[PDB]
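Undergrad: Please read through the structure below; I'll follow up with questions.
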Protein chains: 8
Amino acid sequence: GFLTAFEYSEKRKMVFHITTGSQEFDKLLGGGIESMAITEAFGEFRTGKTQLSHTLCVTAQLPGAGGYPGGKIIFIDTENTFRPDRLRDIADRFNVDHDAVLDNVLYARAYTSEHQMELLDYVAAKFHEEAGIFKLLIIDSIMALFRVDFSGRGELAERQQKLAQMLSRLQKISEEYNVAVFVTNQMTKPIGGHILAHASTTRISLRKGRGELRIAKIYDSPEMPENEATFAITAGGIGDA
Amino acid sequence: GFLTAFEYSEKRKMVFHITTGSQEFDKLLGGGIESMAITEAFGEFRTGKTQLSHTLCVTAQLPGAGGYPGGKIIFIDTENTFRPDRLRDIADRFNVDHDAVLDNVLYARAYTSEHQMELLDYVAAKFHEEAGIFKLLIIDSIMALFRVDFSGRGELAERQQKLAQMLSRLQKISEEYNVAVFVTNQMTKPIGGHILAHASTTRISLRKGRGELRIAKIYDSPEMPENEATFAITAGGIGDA
Amino acid sequence: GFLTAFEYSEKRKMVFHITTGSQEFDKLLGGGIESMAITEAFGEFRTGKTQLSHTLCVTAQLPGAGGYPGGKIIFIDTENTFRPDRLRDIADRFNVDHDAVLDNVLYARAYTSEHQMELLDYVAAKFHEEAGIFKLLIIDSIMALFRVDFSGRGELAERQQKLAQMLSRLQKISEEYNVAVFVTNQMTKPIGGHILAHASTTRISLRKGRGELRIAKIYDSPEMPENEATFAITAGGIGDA
Amino acid sequence: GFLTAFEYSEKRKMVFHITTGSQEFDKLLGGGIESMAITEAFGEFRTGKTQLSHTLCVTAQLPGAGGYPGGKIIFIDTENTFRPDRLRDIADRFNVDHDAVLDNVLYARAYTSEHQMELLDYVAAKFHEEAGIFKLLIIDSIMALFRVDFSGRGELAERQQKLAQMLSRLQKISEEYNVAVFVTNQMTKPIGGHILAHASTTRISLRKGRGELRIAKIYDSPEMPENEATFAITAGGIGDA
Amino acid sequence: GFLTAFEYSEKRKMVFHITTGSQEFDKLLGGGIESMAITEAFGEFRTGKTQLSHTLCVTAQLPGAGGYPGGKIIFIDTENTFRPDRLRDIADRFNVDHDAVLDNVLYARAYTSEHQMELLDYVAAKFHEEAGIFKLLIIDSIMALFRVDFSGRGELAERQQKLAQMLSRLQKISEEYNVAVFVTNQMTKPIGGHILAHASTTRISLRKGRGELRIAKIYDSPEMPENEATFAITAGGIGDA
Amino acid sequence: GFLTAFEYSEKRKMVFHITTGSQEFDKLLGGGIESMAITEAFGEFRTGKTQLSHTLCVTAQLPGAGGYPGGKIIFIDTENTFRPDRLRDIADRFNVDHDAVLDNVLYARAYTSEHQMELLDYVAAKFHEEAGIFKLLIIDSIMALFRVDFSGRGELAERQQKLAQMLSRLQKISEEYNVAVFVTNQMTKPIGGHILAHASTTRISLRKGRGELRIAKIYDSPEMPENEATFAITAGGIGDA
Amino acid sequence: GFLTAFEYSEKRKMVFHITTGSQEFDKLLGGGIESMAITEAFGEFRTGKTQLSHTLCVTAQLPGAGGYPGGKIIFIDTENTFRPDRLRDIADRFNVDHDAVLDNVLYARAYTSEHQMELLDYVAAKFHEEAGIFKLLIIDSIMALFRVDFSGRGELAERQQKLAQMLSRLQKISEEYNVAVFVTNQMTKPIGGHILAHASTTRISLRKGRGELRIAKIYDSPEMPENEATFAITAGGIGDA
Amino acid sequence: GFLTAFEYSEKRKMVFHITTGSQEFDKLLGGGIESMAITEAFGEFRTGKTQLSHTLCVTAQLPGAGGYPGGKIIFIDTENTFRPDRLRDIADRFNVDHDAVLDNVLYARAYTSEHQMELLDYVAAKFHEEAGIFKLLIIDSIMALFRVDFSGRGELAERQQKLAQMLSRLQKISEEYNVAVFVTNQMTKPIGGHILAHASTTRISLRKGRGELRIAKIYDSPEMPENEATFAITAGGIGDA
């Protein structure tokens, strides 16, 4: 179950970043959404969690920095807010055929906790079946169904086991198959306590701004600026200033 | 269990809206009550919840915006308040035969929580028998029976599983058969907690202005005029100004 | 389990009101005690719950407005306050033979919760056995035995199940057989919480007045007058001013 | 299990009252202790509860108002306070042979809760052996034994079922065999909660005036003189002024 | 299980009182410790509970008022304070041989709750085996062992059952065999709550006085004098002034 | 299981007292430590509990007041504090051979609660082997082991049964074999609650005066000089002034 | 299981003290660490618990006062702080070969509660296998593993049983085999409540001083000096001033 | 299961220290990270926990003080933060081939609590395969996974057994195979309670000075400069001033 630091280093040579579509957002992430990791984005009422989701369905398809070839995406929706129509705009911003974009994204709704966990079994199996093909796993959103199946607090032990059973699979998939995984989450402080904090390597908070300007901070300070970043929402998705 | 975002797009090209009978109310809703989704209206007593329900029994039959051909409705009454006679008056406002309108609405009373969920299984299979014939599924109201078979504060574990079961079924119904589902609900904020909040993809608060005038509002604000709309109750159902 | 709104409308053509004996009381009820429904009356110490009970045993027998032929009544007593002698007066006020009146009312005492539920099985079965014959089911009073068999509050889950099991049968009987059902209830706010509030379509509160004057309000406001009504108690039962 | 209100009326024509020995006390009661009902007297220590019990042992034997022929009594003593010698003195006041009076009262001590309920089964079957011979059933006192086999505040679930069992039996006895049942009870308001309140159809509070003078009062007021009466205790039992 | 009031009266003709040795104490008891009953005496630290115990072992042997022949005594000791030597003095005060006195008293120590209950089975059986022979059953003290076997308060249900099981046997023995039973009890208000209050027909409190003077009050007032009595402790046991 | 109070008297003629070595202390006790009883001494640290224990190891051997012939002792040590060498010094004060004294004391350490109770069964049977040879049974101390195998406030149910078992055994031992039992106990008032209070028939509180001077007191006062006594600890054991 | 006080006295002739290396410490202990007993030493953060431990590994090997020949030691370490290198210094202070010292000490680490209890079985068995050979059993520290295996307070019943199971074996070993047992313990007041207080015959507290001076008090006062003692820590272990 | 303190000494002659790369930090530690022990570093975010971990991956390979030959490392990552690329930079500072260094570190990710403990069993057996080849075992971090599979305050019973199991294994590993084990841990004071405190034989707190400067401190003070040390983080790992 070990491998040498050399063999692991070989493995990390192959780590890619997928661009968010904001140069400013990307610097703050050291290139973009990092593979072999979970990146988590949260925010209240109406932050750009979901605009980021749609934007990555396109940008993950594109050759990017560092010799990233682009590839396929998987999309699990628990919010019933995925809309293929939104991608066709973002596609134009990036000058690629909408048809081909919409082909390279696999989509499933999740309706229960359990369902959501079953979908991950399938996605793991599918990544296994041939590799280097899929580059992103998006889950929008990560825990909402867990709040739903296990409300009140005599239930909490169980939610915790299940939720953790599931984020440990997420981590594994991520690392085992070299995909970036991006998840959204809501707030009550983000939900999911220690269990979710531990699973995600990068946590990003999201807040509003001068109209359509928006603010990403690496959650948990320091109050220093270069730990933050400004981007806008637009017809063509996540962009700059 | 996935499909490509292209296949999904093909499936959403068929999404429709059932006008509420208010141009103001419709605008708020991006056209009216939406397919492949649950719309929930909650409000005080005497607010349009039930008036809206009756109205939709007719407007769902009307050919409409977006290519919407009109179709049949299924109505589940937990409140003992459905009145085929209101439909006659509303049918007049829309210039349509009473008998025909009343022939196109299937109706059942639900007397218990369990009963309510057995009615869904029947509705589900009815939709499966021929696709496209039914367009709307009204439940008036969604959760009264659950408060009924489950109150006294230390009992929600059981209620909550059951409620969540039904609402995941509803979503699946909704999305799988391209129908709009529309439900009313009571207050204390709205009842149902996270479970119900999650399941409805649009939630409308209702309250009254001067007499016949009522106000509709997307729950969770914001205090922008674009998120409120004004309508009136008449002999002919939900109407304008 | 559905029927069309047309077939249901047919069914509602046959809905009757039984007069309370107060023209003023009747307006407030839109004709009287409505069939296919539960009407609930509550009030403290010594309100006219029980005078109303006796009055309906006679007025339900009489041809009334809307082509109502009159018919038979069933009377379940949990209070041990039914008194056939009282009916003989009310009979005189209405000019009909006391013998015949006393013949058209079926009477049973209930001594336990369960007993009360067994009596309803029999009454359902009896309505089934030939129809159009019975027009009223009176239960005086609705829940008193449930307070008795399930006092203290480790018992409450059970009371709730039983009580609700029973009001769901009541609703069904009502609707299935087109009878009016009238029940009395006492106060601690009426007893029975959400369970009883939901089951009864019409709730009437009762308070005292200028000697023998008495006051019915549709429970839960608005503080508007036409939601209220004045009647008197007399030798001949419920009457006006 | 029903009868017609005519059959019931025939059955109530036989209802009787056993004078208390006070014209004032009787008036309060519409003639005295009533058949087909449970009358409960509760009071402080030293109030007439027991004096009333002894008195009725004799007055139940006397031919009385309303056609009442007089008959035999069954007396159940939980208090160890019955004294055949009091009856001798009371018999003198009514001009009746001691032996005869003492021959017409059947007596048992109850030593436990369970015992008390086994005595009822015996009484029930005794009444069934010949109808009309027994007229009164006194239990002095009703619930002392239940406080005894069930105290410590977290134990009432069991007590309450048992108590309710017995009191439903009592009612059935009472109504089925046309007997008056009369019971005493203790204070802290009266003990017994809803269970006992429901079962007694008339409840009398007792308290003392100047020495030999005692006051009786229908429990639950109102503060009207017509609901209070004054009596005296003597060597000859409950008497007037 | 019933008998007639006449047959019961026969039975009560045979009720005797055993003199306490205080004329003043006796008036307050209406002749002395009454047969067919439990008489209970309590008091703190060092009241004359135990001097009364020893005195009755002698006075119960003596012909007394009302044609009482005297007879045998049973003595159950839980306090390890019975001392035959004390009786020899009291014997002298009454001029009877100490030998014969000490012969007419049966003695057993009780070391546990259960033990104490087993001793009563034997005593009942012994009274049965021939009657008219034993006149007193003394238990010193009544409940002390119950406090011991069931300390803390998760135990209380059990203590209550056992304690009540036992006082119901006591009552029965008393009544069934026409013996006086006298028991002592200590204080925390006496111990044993409703259970012991109910079982004892007569309760006497005991307090100190002008040196060796002592004060008996019928427990529970009224604050009237003739409900009290003064006696002294002496070489010869309970006496007057 | 009873005997006559004459037989009992014969049995108490043999009751003895073992001098404590203080004339003051003895007077308090009516002669010293008593047969057929448990005497309990409790006190602070450094009070004579253990000094008294050693002393009695010798004085129980001495011919004494009342005809007391002297005999053997059994000593159970839970405290690991018995010191045959103290006895040598005490033996000198009484002018008795060390070896003989040390030969007449049987000794065991108890290491657990259970162990302590198994030692009793052995002692019991030893006393039964020949009557009259052993005179004293010392347990130093009575309950330390019970606090040890049972602390944490929610565990006493089990401790208390066990403790009560042992102390009922002790009493039976005590009374059946005419031995004195003498026990020490700790403070916090004394430990042991009602259980221990009941079992000891005399309880002595101990505390110190100026240095070598200690004060003994019957627990439960009263503040009379006759209930206190003064003694001294020396090389020769408990002594006077 | 008893033996005579004479045979026990024989046994106590053979009780030895092992010198701590502080003449001042020794006086306070009446010669040193006493055999047939548990001696407990506690103290905070960094007291000389562990310097005492190492010092006894050497001084127990040396002929001392009272004809003590010296002998072998057993050392159970739960702290992972035993260091044979420290003994080689202390050996020099006492002028004995380090080799031979290190040979006469048996060492084991304990890693769990249970483990610690298993080690004692072995040590008992080893003492049995030939006697007079081992003179000390050191456990450093006594309870730390019990805090570890049973943290939180739903666990406490269990810890208590185990801990007490174990100190009762300790006491037995001590007494049965005539070894001194010395244990260390930490503080939250020392840990282990009544259970550990009872098991140890001598308890010593330890505090800091004028640099390397250190202070032993017999735990639990009196505030008198001769209940205290000053010693230093040095290259050669526990010494004086 | 014991060995002689001589055998133990032979075993400790082989104890080693792995330099941290700071002369100040090493001095604090008596040479660096120690064999046969667990050293735990805890600190805020951004403190050297992880920098130290990377550094040791290299310094454990270097021939060192005390005869330390250098050897291989096993690294268990719960944090997803190991970066073979840092080692390259650190390897440069020490003038050592990257490949060789990376070949000598065995690495595994742990994804659950259980997983983490299964990795130990594997490590244990790996050490057993050839002794002396591995020198260091790093767990980064020790307990994150235990907070993860066990939070919500009423669940620690289970967590705590498991945690304690693993840490007793660790100690045994540590001591049996002469390896240093080094672990990081998080704050809230450090997490882990008594269980973790007991298992680590040295605990270091970490916090930062001006930028690159960090401060190390033995947890549990004292506020003496000798117990603090200052180091710096660089491209070349933990360094000096």
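Residues displayed in chain D correspond, in order, to Swiss-Prot positions 84-271, 286-338.
Cβ from N, Cα, C; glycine included.
Got these off Swiss-Prot a minute ago, pasting:
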type    : residues                                                                       : note
BINDING : D:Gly126, D:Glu127, D:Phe128, D:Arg129, D:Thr130, D:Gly131, D:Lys132, D:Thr133 : ATP binding site
MUTAGEN : D:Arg230 to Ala                                                                : Abolishes binding to ssDNA or dsDNA
BINDING : D:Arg230, D:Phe233, D:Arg236, D:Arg242, D:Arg311                               : ssDNA binding site
BINDING : D:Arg230, D:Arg236, D:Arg242                                                   : dsDNA binding site
MUTAGEN : D:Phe233 to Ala                                                                : Abolishes binding to ssDNA
MUTAGEN : D:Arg236 to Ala                                                                : Abolishes binding to ssDNA or dsDNA
MUTAGEN : D:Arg242 to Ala                                                                : Abolishes binding to ssDNA or dsDNA
MUTAGEN : D:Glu258 to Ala or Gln                                                         : Decreases octamer stability
MUTAGEN : D:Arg311 to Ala                                                                : Abolishes binding to ssDNA
Undergrad: Which one of the recorded positions (D:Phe128, D:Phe233) has its C-beta surrounded by the most other C-beta atoms within 10 angstroms?
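TA: Selected residue: D:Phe233.
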Undergrad: Rank aside, I only need the closest one: which of the mutagenesis positions D:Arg236, D:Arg242, D:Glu258, D:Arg311 has its C-alpha nearest to that of D:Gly131 (ATP binding site)?
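TA: The answer is D:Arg311.
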Undergrad: With DSSP assignments reduced to helix, strand and coil, which class does D:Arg230 (mutagenesis position) get?
TA: helix
Undergrad: Please name the residue among the mutagenesis positions D:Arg230, D:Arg236, D:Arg242, D:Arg311 whose C-beta has the most neighbouring C-beta atoms within 10 angstroms.
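TA: For the mutagenesis positions D:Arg230, D:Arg236, D:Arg242, D:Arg311, the Cβ with the most other Cβ atoms within 10 Å is D:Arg311.
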Undergrad: Quick check: which same-chain residues outside D:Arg230, D:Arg236, D:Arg242 lie with their CB within 8 A of the centre of the dsDNA site CB atoms?
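TA: Once D:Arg230, D:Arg236, D:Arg242 are set aside, the remaining close residues are D:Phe229, D:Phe233, D:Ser234, D:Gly235, D:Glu238, D:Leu239.
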Undergrad: Need one number: the Cα separation in whole Å between D:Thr271 and D:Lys286 across the 14 missing residues.
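TA: Here the endpoints' Cα atoms lie 6 Å from each other.
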Undergrad: What subset of the recorded positions D:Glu127, D:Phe128, D:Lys132, D:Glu258 lies within 10 angstroms of D:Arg311 (mutagenesis position), using C-alpha positions?
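TA: Qualifying among D:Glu127, D:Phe128, D:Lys132, D:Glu258: none.
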Undergrad: Relative to the Cα of D:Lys132 (ATP binding site), which of the mutagenesis positions D:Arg230, D:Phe233, D:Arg236, D:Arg242, D:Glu258 has the closest Cα?
TA: D:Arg230
Undergrad: Short of 8 angstroms on C-beta distance to chain C, which of the listed recorded positions (D:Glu127, D:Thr130, D:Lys132, D:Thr133, D:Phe233, D:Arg242) are there?
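TA: Near chain C - Cβ to Cβ under 8 Å - we find none.
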Undergrad: Between the mutagenesis positions D:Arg230, D:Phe233, D:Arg236, D:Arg242, D:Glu258, which lies closest to D:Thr133 (ATP binding site), Cα to Cα?
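TA: Closest candidate to D:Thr133 (ATP binding site), judged by Cα separation, is D:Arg230.
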Undergrad: Using a Cβ-Cβ cut-off below 8 Å, which of the recorded positions D:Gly126, D:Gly131, D:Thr133, D:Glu258 are near chain E?
TA: none
Undergrad: Round to the nearest Å and give the CA-to-CA distance linking D:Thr130 (ATP binding site) with D:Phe233 (mutagenesis position).
TA: 26
Undergrad: Could you tell me which of these binding-site residues, D:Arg129, D:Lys132, has the greatest number of Cβ atoms within 10 Å of its own Cβ?
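TA: Most Cβ neighbours within 10 Å: D:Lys132.
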Undergrad: Taking every protein chain shown into account, which of the recorded positions D:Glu127, D:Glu258 has the largest tally of Cβ atoms within 10 Å of its Cβ?
TA: D:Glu258
Undergrad: How far is it from D:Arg236 (mutagenesis position) to D:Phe128 (ATP binding site), counting Cα to Cα, in Å?
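TA: Here the two Cα atoms lie 24 Å apart.
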Undergrad: Indicate whether D:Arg242 (mutagenesis position) is helix, strand or coil by DSSP.
TA: helix
Undergrad: Other than D:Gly126, D:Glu127, D:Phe128, D:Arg129, D:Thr130, D:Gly131, D:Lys132, D:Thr133, which residues of the chain come within 8 Å of the ATP site, judged by Cβ distance to the Cβ centroid of those residues?
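TA: The answer, listed by sequence position, is D:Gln134, D:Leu303, D:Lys305, D:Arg311.
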Undergrad: Which number gives the other C-beta atoms within 10 angstroms of the C-beta of D:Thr133 (ATP binding site), all protein chains shown included?
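TA: 21, counting other Cβ atoms within 10 Å of D:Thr133 (ATP binding site).
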Undergrad: When you measure from the Cβ of D:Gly131 (ATP binding site), how many other Cβ atoms are you left with inside 10 Å?
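TA: The answer is 27 other Cβ atoms.
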Undergrad: Cβ atoms within 10 Å, counted per site: which of D:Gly126, D:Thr130 has the most, among these binding-site residues?
TA: D:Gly126
Undergrad: Determine, using Cα-Cα distances only, which of these binding-site residues is closest to D:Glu258 (mutagenesis position): D:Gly126, D:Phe128, D:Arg129.
TA: D:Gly126
Undergrad: How big is the Cα-to-Cα gap, in Å, between D:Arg242 (mutagenesis position) and D:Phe128 (ATP binding site)?
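TA: D:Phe128 (ATP binding site) has its Cα 24 Å from the Cα of D:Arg242 (mutagenesis position).
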